[PDB]
Number of protein chains: 2
Amino acid sequence: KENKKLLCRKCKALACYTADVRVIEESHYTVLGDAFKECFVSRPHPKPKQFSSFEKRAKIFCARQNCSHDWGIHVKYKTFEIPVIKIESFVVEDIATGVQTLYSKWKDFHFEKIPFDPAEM
Amino acid sequence: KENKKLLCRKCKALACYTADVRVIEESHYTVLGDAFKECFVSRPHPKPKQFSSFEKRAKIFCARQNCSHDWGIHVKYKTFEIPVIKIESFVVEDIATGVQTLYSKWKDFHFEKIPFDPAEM
RNA sequence: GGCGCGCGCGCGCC
RNA sequence: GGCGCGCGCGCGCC
Ligand SMILES: [Zn+2]
Ligand SMILES: [Zn+2]
């Protein structure tokens, strides 16, 4: 499907394109590349936890000046440390139309969901 | 689906039975008979209104003096002056067992919902 | 995160 | 009464 842009629900800054998105265990979403790294800052999770395949360690936020909108978490997965985002904190913008959409749950946003991959990393 | 007793949620007093209840226009619950009239007291309605075919004429409360728990309102439905109750002010007691259930909305409470019938007065 | 839920206050309509 | 919604707090498992 059409590649799309995820912008902070709050400031509207560009976070990533679904192109760089990956799915884990069909329900957890993360973003590839250092580029996405410069886009958020993480911070010690007040109530870390271990569930399924992760150790929820940090809480992440939009890395821009006066927004710091909670974008989700940062976790240890296998031997990787990675961000796991929640579609609710972003706005999906269609590239060829500008149309924007607010999703609350990932199941509702139907785009090409490529499973997370070790090889790539 | 059996006959249950309705009890004032706050003081536990007997208000009425489910066999006496009747549903007006699928959303409002009144009570037939004199017994139920010996159970509540009416008082001026703080801010009368007028929704659909009803007109708020008063607030009704549990009769037991030391209780006075709000049970709902009293309205004019067509040519009738009748009490309209909200299950949330009551405790539904199963007659055989004593088992009591707290509901906040009438839709969640499943029993034989006999419709208001003018013939019955 | 994902899933589900509880609570507090605010608003509108019939 | 009944229904729809907004904002914010918290809980559980996995
Ligand atoms: Zn932002
Ligand atoms: Zn009472």
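All residue numbers given for chain B refer to Swiss-Prot; the residues shown span 803-923 in order.
The backbone N, Cα and C atoms fix where each Cβ goes, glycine too.
Reduced to three states, the DSSP call for B:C810 (Zn(2+) binding site) is strand. For B:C810 (Zn(2+) binding site), the same-chain residues 6+ apart in sequence whose C-beta sits under 8 angstroms from its C-beta are B:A817, B:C864, B:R866, B:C869, B:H871, B:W873, B:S891, B:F892, B:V893. Taken from Swiss-Prot, the feature Zn(2+) binding site applies to B:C810, B:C813, B:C864, B:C869.
For B:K888 (mutagenesis position), applying a Cβ distance below 8 Å and a minimum sequence separation of six or more within one chain yields B:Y831, B:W873, B:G874, B:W908. Among the mutagenesis experiments that Swiss-Prot reports, B:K888 to R is described with the note: Decreased ubiquitination and function in RIG-I signaling pathway without effect on RNA-binding; when associated with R-788, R-849, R-851, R-907 and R-909.
Close to B:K907 (mutagenesis position) in the fold, though at least 6 residues off in sequence, lie B:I889, B:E890, each with a CB less than 8 Å from its CB. In Swiss-Prot, a published mutagenesis experiment is listed as B:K907 to R, annotated Decreased ubiquitination and function in RIG-I signaling pathway without effect on RNA-binding; when associated with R-788, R-849, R-851, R-888 and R-909.
A mutagenesis experiment is reported in Swiss-Prot for this position, B:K909 to Q, and the note states: Acetylation-mimic mutant which abolishes the ability to inhibit viral replication. Around B:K909 (mutagenesis position), there are no C-beta neighbours below 8 angstroms that are at least 6 residues distant in the chain.
For the mutagenesis of B:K909 to R, Swiss-Prot gives this note: Acetylation-resistant mutant which inhibits viral replication similar to the wild-type. Decreased ubiquitination and function in RIG-I signaling pathway without effect on RNA-binding; when associated with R-788, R-849, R-851, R-888 and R-907. The structure shown keeps the original residue.
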Which recorded positions of B:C810, B:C864, B:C869, B:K888, B:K907, B:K909 contact ligand 2 in the sense of C-beta under 6 Å?
B:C810, B:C864, B:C869
Which chain-mates of B:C813 (Zn(2+) binding site) that are at least 6 residues away have a CB under 8 A from its CB, listed by sequence?
B:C864, B:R866, B:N868, B:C869, B:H871
Among B:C864, B:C869, which are binding-site residues, the residue with the most C-beta atoms within 10 angstroms of its C-beta:
B:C864
Excluding B:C810, B:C813, B:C864, B:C869, which residues of the same chain place their Cβ within 8 Å of the centroid of the Cβ atoms of the recorded Zn(2+) site?
B:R811, B:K812, B:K814, B:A815, B:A865, B:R866, B:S870, B:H871
